[PDB]
4 protein chains.
Amino acid sequence: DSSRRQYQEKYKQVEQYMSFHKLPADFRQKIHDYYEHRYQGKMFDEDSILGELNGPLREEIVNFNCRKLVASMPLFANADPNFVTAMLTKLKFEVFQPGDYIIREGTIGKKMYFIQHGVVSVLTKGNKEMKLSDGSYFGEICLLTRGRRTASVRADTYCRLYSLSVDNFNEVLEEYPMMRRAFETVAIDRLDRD
Amino acid sequence: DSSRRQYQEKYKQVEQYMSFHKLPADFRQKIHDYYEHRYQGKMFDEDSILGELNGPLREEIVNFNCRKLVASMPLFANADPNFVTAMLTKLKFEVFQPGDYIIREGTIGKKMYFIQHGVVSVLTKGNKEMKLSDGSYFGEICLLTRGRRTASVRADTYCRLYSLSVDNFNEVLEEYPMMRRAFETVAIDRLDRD
Amino acid sequence: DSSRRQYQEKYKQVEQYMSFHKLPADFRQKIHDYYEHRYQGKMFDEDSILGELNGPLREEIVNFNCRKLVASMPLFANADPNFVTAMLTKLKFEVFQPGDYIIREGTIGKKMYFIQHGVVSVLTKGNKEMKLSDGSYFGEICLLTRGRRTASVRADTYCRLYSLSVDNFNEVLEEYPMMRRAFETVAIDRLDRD
Amino acid sequence: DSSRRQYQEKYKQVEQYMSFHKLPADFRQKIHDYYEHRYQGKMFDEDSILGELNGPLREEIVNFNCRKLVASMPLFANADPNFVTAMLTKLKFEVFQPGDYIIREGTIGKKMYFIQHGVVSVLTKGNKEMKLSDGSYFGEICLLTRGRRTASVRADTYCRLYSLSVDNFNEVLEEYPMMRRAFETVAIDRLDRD
Ligand SMILES: Nc1nc2c(ncn2[C@@H]2O[C@@H]3COP(=O)(O)O[C@H]3[C@H]2O)c(=O)[nH]1
Ligand SMILES: Nc1nc2c(ncn2[C@@H]2O[C@@H]3COP(=O)(O)O[C@H]3[C@H]2O)c(=O)[nH]1
Ligand SMILES: Nc1nc2c(ncn2[C@@H]2O[C@@H]3COP(=O)(O)O[C@H]3[C@H]2O)c(=O)[nH]1
Ligand SMILES: Nc1nc2c(ncn2[C@@H]2O[C@@H]3COP(=O)(O)O[C@H]3[C@H]2O)c(=O)[nH]1
């Protein structure tokens, strides 16, 4: 287990970084849990690994790892496989902890998020707290309008998300333009209930 | 043999990556063979190596390694040596396995491929399966039209190819503009038989 | 202490670099002290560390490390927290030694500096030497005019600064445009006393 | 001597790279000598080293290392020190071996070269072989015209040069526009003797 060694080795550097910058014990413990939920005691230079492979193998891997998320939402489940692949390839896996501000209402949004696992709270103003969990996405509004976030989104529980930047978003829709409607339909239904 | 060590060391990380992401035994074995045909039990940071050298040495190396491919097709064999060099420098060696989708008809193409060794099948629609092997290239159509792939291309056997992106393609033709005809002649003969 | 090892290990390479390039004993000793005041016997790949984290954790860290600087000047102390964060994220910590030319009058300026700790001398021409220390910034003039430096700025004592490039400067003001006045007010008061 | 170890360690990888690609014994020996004249048995990650420093220290280092070249040619010797520094910072040290084609007449030139040590031959067509050695530069013609190389330039002896790309060239002249005349005067005298 050299990957395991990579984790333990890397985390010790994180413990020293925190010590050097004299971070509180509360924060250090948070950092700790983050690494644990995010990496799970095993680290690999995924960029280097996948870079050693080819397109097919890479697409095959991403499709397999995201298999859960795929069948989870209609968008990818009934869509063109080549669309699904192109989209997944651009996704960035991120892990958020309870209470984190995934989206802060009022700021220029540049990313949307797909929920693989977890629950988020949506504060539009006073009281919404609408909840979103496994199988749904959020943040598509500003990717479509290029304006300010119309709401706040925080992690309720531990959230295993996949982010997509506005640029990679438009890059994919450059090839599958009709798929942009799926995101619009959702952004409209949403802006409507407000 | 430290390079050999680099390979074995790197592959073990790949074995752990796959285990962590619980990939099937069929896939793991495919990955395995890929690394074997692609690297052949020896890894070097080629980017770092060549970066330590200078232009002449680098060009000399690429010309020597691609020597086979060069004499293999008319394009490079009778062309201006400086054209041949400029072109080779931009090439990316890739290895495809039996059944892989090198090109998927209908997608916006951004790369063309030169076959050093192997055989590919060309599906234009129903039944073509035209075959291409050592000494020929494919994918130049979209590099010239900037449109969709007019056919599918899959690896029949194990394929040792060299890819060229549309940007590096136009960059070279910026200096040897007349050489663009060679690719056109082929793209026309081809679009003609359709 | 592997970080400590990283420092000692890295500094020995610096000692050999200097030896190879036969640098004077005076300079070598300066380099030495630089590493000591800048790193303090402990090195971490901060880019790699923070890259392993997420946005929230990263912002939390930068806010904590810069906490001193924040309460130190009005600009960040009474400003919008999201503005403060966005700004800090773009800051680059730098350490200058006694007598260094932080800004050389007459050159096209592209960076401004916030003083966390230290004292600087401002030569406008003959004799000014106006002094600036903890809690104030300089260099905003050219970030606003895109012209030449209107004065020279040198480190009196050892200076622990934070730099901000003109691009990252305008990027933040793209989201908090009204905050640009704070820098203008200061650039005007200053150009006025000249 | 860990730097020495870095060299020997790195060169062994180069020996294995060459073996893997079955390069001739003549070439391997050339590569060998290159590493020897270029690095001299000691390797350091200069990019990483200098990146750990600050602007002043970096400029001080480059000025010291290039001190020879500076006093060697009028251009830097009588010029504005800030011009000299800006220029040096953009220079790339390169080492050419006897018989190498530094510049190949007829190609779109993007770099000029300053000779620290060595002698080059200039073939304009039949017979020139004009020689240039320590203290002079070449290649400025295309940086000024953005056209084709008007001559060939080869290393006679072992050449220790410093290159400057057209972009970094125009970037510096953006700040010291009048200094562009120095290069013009030389490009004119030269085009004149043709
Ligand atoms: N305004 C609004 N946003 C919603 C709602 N449900 C989910 N969201 C998401 O909350 C997000 C906040 O940031 P964006 O406006 O960019 O994208 C928004 C939506 O995708 C809703 O009912 N109203
Ligand atoms: N359409 C077509 N493509 C061919 C044929 N033979 C080879 N090809 C290659 O198949 C490729 C599919 O992708 P491109 O159209 O980009 O480039 C095409 C050609 O280079 C042929 O007979 N017809
Ligand atoms: N001209 C001028 N500059 C000042 C003064 N006080 C501080 N400075 C700073 O000195 C800096 C020199 O570079 P800039 O002109 O870019 O930015 C200038 C200011 O921010 C002052 O009184 N006059
Ligand atoms: N044409 C020409 N080039 C010269 C001569 N002496 C030196 N050179 C250099 O040879 C170089 C060849 O490439 P460039 O024309 O770009 O730049 C040219 C000059 O800087 C000369 O006498 N005639």
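All residue numbers given for chain C refer to Swiss-Prot; the residues shown span 443-636 in order.
Every residue gets a Cβ built from N, Cα and C, even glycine.
Now, the feature entries from Swiss-Prot:
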BINDING   C:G581, C:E582, C:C584, C:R591, C:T592, C:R632  3',5'-cyclic AMP binding site
MUTAGEN   C:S594 to R  Shifts channel activation to more negative voltage, slows channel opening and speeds up channel closure. Reduces sensitivity to activation by cAMP
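Around the Cβ of C:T592 (3',5'-cyclic AMP binding site), a 10 Å sphere holds 19 further Cβ atoms from the protein chains shown. Other than the site residues C:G581, C:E582, C:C584, C:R591, C:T592, C:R632, same-chain residues with C-beta atoms no more than 8 angstroms from the centre of those residues' C-beta atoms, the 3',5'-cyclic AMP site, are C:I545, C:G551, C:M554, C:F580, C:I583, C:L585, C:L586, C:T587, C:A593, C:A629. For the pair C:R632 (3',5'-cyclic AMP binding site) and C:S594 (mutagenesis position), the C-alpha distance works out to 14 angstrom. Checking the recorded positions C:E582, C:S594, C:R632 against ligand 3, the ones whose Cβ sits under 6 Å from it are C:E582, C:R632. You'll find the Cα of C:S594 (mutagenesis position) roughly 10 Å from the Cα of C:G581 (3',5'-cyclic AMP binding site). With C:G581, C:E582, C:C584, C:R591, C:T592, C:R632 listed as the residues that bind 3',5'-cyclic AMP, the site has a largest C-alpha separation of 13 Å.
Neighbour list (C:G581 (3',5'-cyclic AMP binding site), Cβ cut-off 8 Å, at least 6 residues apart, same chain): C:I544, C:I545, C:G551, C:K553, C:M554, C:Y555, C:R591, C:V595. C:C584 (3',5'-cyclic AMP binding site) falls within a helical segment according to DSSP.
Summary: among the binding-site residues (C:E582, C:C584, C:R632), the fewest other C-beta atoms within 10 A of the C-beta are counted at C:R632. The number of other Cβ atoms within 10 Å of the Cβ belonging to C:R591 (3',5'-cyclic AMP binding site), over all protein chains shown, comes to 18. Secondary structure from DSSP puts C:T592 (3',5'-cyclic AMP binding site) in coil.
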